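J.: Take this structure first; my questions come after.
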Amino acid sequence: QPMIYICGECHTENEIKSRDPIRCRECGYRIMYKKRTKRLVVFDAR
Amino acid sequence: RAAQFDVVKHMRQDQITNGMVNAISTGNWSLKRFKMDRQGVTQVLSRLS
Amino acid sequence: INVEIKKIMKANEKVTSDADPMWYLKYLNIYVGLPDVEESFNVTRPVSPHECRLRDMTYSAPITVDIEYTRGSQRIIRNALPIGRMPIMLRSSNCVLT
Amino acid sequence: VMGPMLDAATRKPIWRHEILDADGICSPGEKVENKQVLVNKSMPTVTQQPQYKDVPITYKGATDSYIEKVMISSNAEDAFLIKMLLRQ
Amino acid sequence: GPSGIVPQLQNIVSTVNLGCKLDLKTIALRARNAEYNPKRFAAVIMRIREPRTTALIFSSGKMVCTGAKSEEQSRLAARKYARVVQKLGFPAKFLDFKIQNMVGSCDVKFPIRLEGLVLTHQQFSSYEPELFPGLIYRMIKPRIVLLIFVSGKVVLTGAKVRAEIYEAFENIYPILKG
Amino acid sequence: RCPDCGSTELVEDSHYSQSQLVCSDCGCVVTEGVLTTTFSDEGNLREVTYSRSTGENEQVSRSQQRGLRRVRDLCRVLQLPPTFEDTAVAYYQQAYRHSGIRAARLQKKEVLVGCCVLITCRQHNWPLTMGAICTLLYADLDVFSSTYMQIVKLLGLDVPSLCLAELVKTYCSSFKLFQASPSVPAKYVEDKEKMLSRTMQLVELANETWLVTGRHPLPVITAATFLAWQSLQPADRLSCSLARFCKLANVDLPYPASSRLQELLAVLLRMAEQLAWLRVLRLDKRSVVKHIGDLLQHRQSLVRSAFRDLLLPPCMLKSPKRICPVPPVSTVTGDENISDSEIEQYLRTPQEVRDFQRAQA
Ligand SMILES: [Zn+2]
Ligand SMILES: [Zn+2]
């Protein structure tokens, strides 16, 4: 249900859903990247 | 106070750090010692290529 | 960073008051340290330059000194008093990348 | 930052909030047109409960762009910091 | 309802006006239990064994008494002091007797987690073990202040009549229990 | 409302560049074009505080400006964020409104600044001990406590509690055991993370077993860290005492820490009586320290079973047969005077009168 973020170094899936400070659950790293969207997108081969 | 004080209670830490980083970032180097100012002494590194 | 700070300290090593003499403060040695980051609860860990780019932080290292001063007795010495933080140039002696 | 509000009729987000993820921030990989909202930021009126006025981060651009990656991080001052990267 | 433990008063405070001018030096000189040290404070202290109370004289014509176990007993102590002052030669009277404060204490015989009491009632209950182990609790109906401790014993203070202390105990007992 | 239609369906919209207000109902324009600042004057932008722009900050007395300067310096030497500084100065400026606060001696104001920073930091949930700030002040702890109580009851402001886990999390880093410094043998060095986990579970056990209520937490945390450091290497550290451990750590040990450690060891023995192997091994105060691991592995069931045997101050647990005995009813005051010889007993004779005259001549 909650949103997932990827830690910038160990790539372990984390969840926040809160006003908590951004910190990796596992390591000390403090950078998080959002996951790729689930929708499809249509491109032209040109 | 009649009883002796100590200076370690007044080691103002912000003064040096601020003094430098605003000088580097702004590129203005005012110095009362020489009654002169130097402008435009730093620039943002260009990363076109 | 290696020598000229030593000379600047040498030129200003002592200070003494006219009011209430026999009290004085005297530096002994100054060190430049390695770059690090202030953690939210009064600790530090080694920091790489790229993290300083992404987080808008500044890449700097702590300047710290040992000091001698009097309070009643003249025997109070500290060894690692910080005075500030010095920005670090990349690939210099101290930078992690070198 | 609040989630995207949805039309009662279509049960889907209104056009301006098309690309927002549930957590109120844009989603990597999507395509963004002109005059759409990337971060649904609102701030209180204190300048009895505090009213919040909206100040969204809208995308202004002559041409489309694709979102490449979105970064979340915080500073020592507990400030949230969001950075986004857009591709043409 | 009550658990069979009735709060017991341990102190009363009362005052009365003597209605005449008095000399502190004369009282200190002529009375046995009188204590007077003008270098410290300009008042005389009085002590009697029945009632077990302590009281003070002031030259402006005022008297205070405290230490009794009941308000009637405090009045008895005050009237005994007034009689002593009268027979010492001062034209004193027992005018405008007033009960000022009475303290009580009680127990519930079960532990009171002060953490829970604070995190449910922070608005008027203050909890701070470091300077004071007990929890400090103020109340509006009636205007009383309490001290609640780990063992479940409670100290009650600020009342004018035992009914207030009783009803305060009844009010807090369901809070103490849960 | 649309001047042409009366309907209230106005939608804010913009064409390629023009910003405008359009009646969506009929396609009508009712307002367009905006006047804005530029970037050229952006670089010239100054700022003035509303206090400066409304006639304040000139009436600040020499003592008030000295006091707020003290607030600034005391908060900054502790490396707090600027938010803490600004909240502290705001609180003190509000507090100075009270007549009984402004008219006062200097040391009382100093301890008021101390409690001001204490409340501001508590508001942001930062754990800071009263002892350290008291030592930073030039005032004794009693006056500081008295003024802290006075201000919190004068203002009625919220006082967040000193949460235990964060105080442990701050305190733990003061242990210089985790560095292989020449002063401390490398035998005593240990990993920090598992150190914190063991200390955290011991402190949680102490909290749920009633040891922290009404009592100072620092000695309990000291006992927890010590039993942890022992239990993590029984082979050698079992022979070290609290004096030796505090000497190695260069940390002073509270005197009640020994009593808290004894009480917590008693709790540990009460827990050990349930486990099948420990209760047969017939353990003792010293040997129990090498099973804290499996005692805490299965904490919940064992402690719940032991609670069905609670913990309370030992001073009262001595099996008090009589609890708060009812005193005899002695509310009778007689009719008018139950005795009169007492007054003669409480007055001096002329001899003793003259003796008192000469006693202090
Ligand atoms: Zn990580
Ligand atoms: Zn219209």
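Just so it is clear, chain F uses Swiss-Prot numbers, and the residues here are 6-314, 356-407, in order.
Including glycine, each Cβ sits where the backbone N, Cα and C put it.
In case it's useful when we look at the structure, here is the feature table from Swiss-Prot:
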BINDING   F:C7, F:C10, F:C28, F:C31  Zn(2+) binding site
MUTAGEN   F:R110 to A  Decreases affinity for DNA
MUTAGEN   F:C361 to D  Impairs formation of a ternary complex with DNA and TBP
MUTAGEN   F:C361 to A  Abolishes response to oxidative stress. Abolishes the decrease in the formation of a ternary complex with DNA and TBP in response to oxidative stress
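Relative to the rest of the structure, where do these features sit?
T.: Around the Cβ of F:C10 (Zn(2+) binding site), 13 further Cβ atoms fall within 10 Å across all displayed protein chains.
Classification of F:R110 (mutagenesis position) by DSSP places it in coil, neither helical nor stranded. Within the same chain, no residue at least 6 positions away in sequence has its Cβ under 8 Å from that of F:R110 (mutagenesis position).
In the three-state DSSP scheme, F:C361 (mutagenesis position) falls into the coil class.
For F:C361 (mutagenesis position), applying a Cβ distance below 8 Å and a minimum sequence separation of six or more within one chain yields no residues.
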J.: Excluding F:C7, F:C10, F:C28, F:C31 themselves, which residues in that chain have a Cβ inside 8 Å of the centre of the Cβ atoms defining the Zn(2+) site?
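T.: Along the chain, the qualifying residues are F:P8, F:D9, F:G11, F:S12, F:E14, F:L15, F:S29, F:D30, F:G32, F:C33.
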J.: Between the binding-site residues F:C28, F:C31, where is the Cβ count within 10 Å the lowest?
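T.: Each of the binding-site residues F:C28, F:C31 was scored; lowest Cβ tally within 10 Å is F:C31.
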J.: Tally every other Cβ atom lying within 10 Å of the Cβ atom of F:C7 (Zn(2+) binding site).
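T.: Within a 10 Å radius of the Cβ of F:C7 (Zn(2+) binding site) lie 16 other Cβ atoms.
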